[PDB]
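Visitor: Here it is, the structure, as structure tokens.
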Amino acid sequence: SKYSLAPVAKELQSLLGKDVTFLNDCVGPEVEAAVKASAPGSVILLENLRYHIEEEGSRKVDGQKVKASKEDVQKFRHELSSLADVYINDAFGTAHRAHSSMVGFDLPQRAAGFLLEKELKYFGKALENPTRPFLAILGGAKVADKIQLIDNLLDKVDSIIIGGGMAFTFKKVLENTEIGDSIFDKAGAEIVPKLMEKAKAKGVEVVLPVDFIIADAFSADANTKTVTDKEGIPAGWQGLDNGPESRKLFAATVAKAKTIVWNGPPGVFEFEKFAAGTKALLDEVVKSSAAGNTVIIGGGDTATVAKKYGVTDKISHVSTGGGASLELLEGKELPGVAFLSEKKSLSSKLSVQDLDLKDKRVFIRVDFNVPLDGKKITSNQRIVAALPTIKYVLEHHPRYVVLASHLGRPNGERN
């Protein structure tokens with residue numbers, strides 16, 4: 001079956017050098033029986049949690065949402081729960097979701113794993129107590145979306161680069177720039193003044209692009225040409241990337257920073273033609289961490305850029321999250337994180353390390369949502385990254401270590 005975690009159990013066994021019992025489900029008498037029948041200290045990997053509608057809580061049948069009742073959901077959670085004495089969450093990328101594997105273990109022995117810990121830590125120090133200047137680079141199509149993100153960041157950054165399609169609303173509202181058919185956010189336009197007034201009151205330098213690579217159609221082979229903000233964008237065109245001067249301007253700002261949080265590329269890097277400002281910005285960000293500074297790449301978007309050009313090892317921290325990263329930056333409490341244990345901060349929270357794990361049935365929600373394109377993993381990175389926690393727990397003599405995760409989108413059904 002397509003979204004089966006079967007290959008992962010196979011890979012994890014070698015990666016661990018310890019036998020891994022793979023189960024064909026995550027809940028049910030058979031899972032409960034197999035687990036109880038495991039040798040002491042065994043490692044067990046359950047089947048894709050999302051084979052069940054009550055993990056997420058709903059699924060879509062022909063574009064028709066089908067939501068599970070709270071009781072069936074509470075049932076699933078109870079079943080998940082019955083497999084463990086200790087619950088460790090090491091799945092940062094799903095922590096912003098109020099899913100069963102995230103918020104359904106009704107037991108006090110709950111803790112964060114090393115990887116989730118790292119995520120919270122990095123984003124915690126940056127937002128809370130960074131080496132200054134603290135620079136935040138944002139990029140995206142919509143500003144209406146980033147309102148709470150931008151607003152939370154102004155309370156902490158020294159400088160903020162706003163690039164990408166969202167820039168245009170900022171540019172048309174503030175400097176009445178001639179944007180062509182560029183993405184304009186009528187809703188965000190209303191709030192830009194409020195946000196700018198806040199930046200001034202806090203001493204934040206807001207850096208916008210001053211020139212743009214414009215296209216006659218939003219496609220990989222559209223006609224392009226460079227224009228400055230002064231020149232403006234004509235009808236039939238739209239900005240899809242940073243211009244040559246906006247890059248020197250962003251590069252200068254990047255150079256000034258001691259802590260950087262990058263969340264959104266400056267242009268459409270997916271398009272070979274509109275990827276220059278991004279490779280440029282990304283080149284700047286690497287030099288900065290090379291010079292010893294703290295560069296954290298958030299999102300999944302920006303993280304894709306780091307991987308695309310192969311410089312992940314050059315960055316202080318590329319977030320695994322994506323929507324989880326974003327929520328941290330907006331300062332929202334993550335469902336799965338507010339679910340964790342005490343002290344309330346990011347840099348805080350109970351950890352695997354704090355709990356007694358000997359003779360304990362240790363359940364760990366890992367991230368084995370590895371990419372596939374050969375009905376076999378194409379990047380076991382996520383699996384490799386999960387090992388320290390697994391290995392830490394194993395080293396502590398547990399009754400066993402039950403592992404759960406999701407993979408792909410089975411859509412609340414086996415597929």
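The first residue you see is number 1, and the count goes up from there.
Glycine too: its Cβ is placed from the backbone N, Cα and C atoms.
As annotated by Swiss-Prot, (2R)-3-phosphoglycerate binding site applies to 49-50, 96-97, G299, 322-323, 366-369, 381-382, 405-406, 408-409. Swiss-Prot lists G140, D145, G164, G264, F269 with the feature CDP binding site. The ATP binding site annotation in Swiss-Prot covers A141, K142, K146, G165, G239, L240, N263, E270, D301, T302. According to Swiss-Prot, the feature Mg(2+) binding site maps to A141, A144, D145, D301. Where Swiss-Prot documents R365 to M (Swiss-Prot position 22) as a mutagenesis experiment, the accompanying text is: 7-fold reduction of Vmax. Looking at Swiss-Prot, the entry for mutagenesis of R365 to K (Swiss-Prot position 22) says: 2-fold reduction of Vmax.
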Visitor: So among the binding-site residues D145, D301, who's got the most Cβ atoms within 10 Å?
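Guide: Of the binding-site residues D145, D301, the highest Cβ count within 10 Å belongs to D301.
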Visitor: Would you mind reading off the Cα separation of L49 ((2R)-3-phosphoglycerate binding site) from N263 (ATP binding site), to the nearest angstrom?
Guide: 29
Visitor: Can you give me the Cα-Cα distance between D301 (ATP binding site) and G164 (CDP binding site) in Å, rounded to a whole number?
Guide: 12
Visitor: Reported as an integer number of Å, what is the Cα distance between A144 (Mg(2+) binding site) and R97 ((2R)-3-phosphoglycerate binding site)?
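Guide: So the Cα of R97 ((2R)-3-phosphoglycerate binding site) lies 22 Å away from that of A144 (Mg(2+) binding site).
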Visitor: So, three-state DSSP: helix, strand or coil for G140 (CDP binding site)?
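Guide: Coil, per DSSP.
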Visitor: With H, G and I counted as helix, E and B as strand and the rest as coil, say where DSSP puts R382 ((2R)-3-phosphoglycerate binding site).
Guide: helix
Visitor: Of these binding-site residues, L49, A144, which scores lowest on Cβ atoms within 10 Å?
Guide: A144
Visitor: Can you tell me how far the Cα of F368 ((2R)-3-phosphoglycerate binding site) sits from the Cα of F269 (CDP binding site), in Å?
Guide: 27
Visitor: Around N263 (ATP binding site), how many other C-beta atoms are within 10 angstroms of its C-beta?
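Guide: If we count other Cβ atoms within 10 Å of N263 (ATP binding site), we arrive at 23.
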Visitor: Name, in the order they occur in the sequence, the residues of the same chain whose CB lies under 8 A from the CB of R365 (mutagenesis position) and which sit 6 or more residues away.
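Guide: Non-local contacts for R365 (mutagenesis position): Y87, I88, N89, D90, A91, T94, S101, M102, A404, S405.
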Visitor: What count of other C-beta atoms do you get within 10 angstroms of the C-beta of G264 (CDP binding site), across all chains shown?
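Guide: A 10 Å sphere around the Cβ of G264 (CDP binding site) contains 24 other Cβ atoms.
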Visitor: Taking the Cα atoms as reference points, how far is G323 ((2R)-3-phosphoglycerate binding site) from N263 (ATP binding site) in Å?
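Guide: Cα to Cα, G323 ((2R)-3-phosphoglycerate binding site) and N263 (ATP binding site) are separated by 11 Å.
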Visitor: At a 10 A cut-off on CB-CB distances, which of the binding-site residues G164, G323 has the highest count?
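Guide: Neighbour-count leader: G164.
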Visitor: Rounded to a whole number, how many Å is the Cα of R97 ((2R)-3-phosphoglycerate binding site) away from the Cα of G264 (CDP binding site)?
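Guide: Checking the Cα atoms of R97 ((2R)-3-phosphoglycerate binding site) and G264 (CDP binding site) gives a distance of 21 Å.
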Visitor: Name, in the order they occur in the sequence, the residues of the same chain whose CB lies under 8 A from the CB of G140 (CDP binding site) and which sit 6 or more residues away.
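Guide: Sequence-distant Cβ neighbours: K146, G164, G165, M166, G264.
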